[PDB]
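S.K.: Starting off with a structure, shown below.
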Amino acid sequence: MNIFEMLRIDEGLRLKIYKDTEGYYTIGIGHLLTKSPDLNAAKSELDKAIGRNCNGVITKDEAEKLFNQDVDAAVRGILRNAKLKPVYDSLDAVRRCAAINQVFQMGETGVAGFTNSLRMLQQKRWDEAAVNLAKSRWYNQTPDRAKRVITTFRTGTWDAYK
Ligand SMILES: Cc1ccccc1O
């Protein structure tokens, strides 16, 4: 297991424009196109992202290319963020994957609400952190995925991903 395999499980792979769990147009392996309800705006974002007229459909290789860009940018964003970097760098590599997963899903603005959890994670109070992480809109809206990510934060193992 690694961050790619982990996110592939949590996000799936779809080659045609679909709506994510929040109702937002998306493609590939959780590549958000736009929060706009305009399908045409979504198709334009897709064409911009791929560099060709896709008419709402991409290939597996194209999906994987966006995925690599998205994972990389998520990590680089964490490192640029003064509130996230110290906590991230305090973690072991497996727990860092849980961090990347969380930011990939909810963005840095979503993780902004997790200040208290992040503190407990930095303190390595793993059971307390796990309890605090579940007291969230995140957990209530996507509980089965959040349970896996939280188990990863709690244990520093990949037990939840097989
Ligand atoms: C971005 C991030 C960093 C550390 C812990 C959790 C998390 O979501």
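Think of each number as a place in line: the chain as shown, counted from 1.
If you check the header, you will see the structure was determined by X-ray crystallography, 1.6 Å.
Note that Cβ sites are derived from N, Cα and C of the backbone, with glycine treated the same way.
Heads up, here are the entries from Swiss-Prot:
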ACT_SITE  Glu11  active site, proton donor/acceptor
ACT_SITE  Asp20  active site, proton donor/acceptor
BINDING   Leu32, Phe104, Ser117, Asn132  substrate binding site
MUTAGEN   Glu11 to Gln  Complete loss of activity
MUTAGEN   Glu11 to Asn  Loss of 84% of enzymatic activity
MUTAGEN   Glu11 to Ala, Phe, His, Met or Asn  Complete loss of enzymatic activity
MUTAGEN   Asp20 to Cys  Nearly no effet on specific enzymatic activity
MUTAGEN   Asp20 to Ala, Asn, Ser or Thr  Complete loss of enzymatic activity
MUTAGEN   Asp20 to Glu or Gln  Loss of 99% of enzymatic activity
MUTAGEN   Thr26 to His  Facilitates transglycosylation more effectively than hydrolysis; covalently bound substrate
MUTAGEN   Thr26 to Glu  Complete loss of activity at neutral pH; covalently bound substrate
MUTAGEN   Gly30 to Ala  Almost complete loss of enzymatic activity
MUTAGEN   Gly30 to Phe  Almost complete loss of enzymatic activity. The enzyme is destabilized by 1.5 kcal/mol
MUTAGEN   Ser117 to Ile  500-fold decrease in enzymatic activity
MUTAGEN   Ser117 to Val  50-fold decrease in enzymatic activity
MUTAGEN   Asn132 to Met or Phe  2-fold decrease in enzymatic activity
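Map the listed features onto the structure and describe their local environment.
M.R.: Note: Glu11 (mutagenesis position) has non-local neighbours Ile29, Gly30, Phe104, i.e. same-chain residues 6+ apart with C-beta under 8 A of its own C-beta.
For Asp20 (mutagenesis position), applying a Cβ distance below 8 Å and a minimum sequence separation of six or more within one chain yields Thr26, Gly30, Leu32.
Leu32 (substrate binding site) falls within a strand segment according to DSSP.
In the three-state DSSP scheme, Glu11 (mutagenesis position) is classed as helix.
For the recorded site, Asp20 (mutagenesis position), the DSSP three-state label reads coil.
A sphere of 10 angstroms centred on the C-beta of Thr26 (mutagenesis position) encloses 22 other C-beta atoms.
Under the three-state DSSP scheme, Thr26 (mutagenesis position) falls in the strand class.
For the recorded site, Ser117 (mutagenesis position), the DSSP three-state label reads helix.
Under the three-state DSSP scheme, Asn132 (mutagenesis position) falls in the helix class.
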S.K.: Taking only the Cα atoms, work out how far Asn132 (mutagenesis position) lies from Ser117 (mutagenesis position), in Å, as a whole number.
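M.R.: On Cα coordinates alone, these residues lie 6 Å apart.
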S.K.: With the substrate site defined by the record as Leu32, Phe104, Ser117, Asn132, how many Å span the farthest pair of C-alpha atoms?
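M.R.: Taking every pair of listed residues, the largest Cα separation comes to 27 Å.
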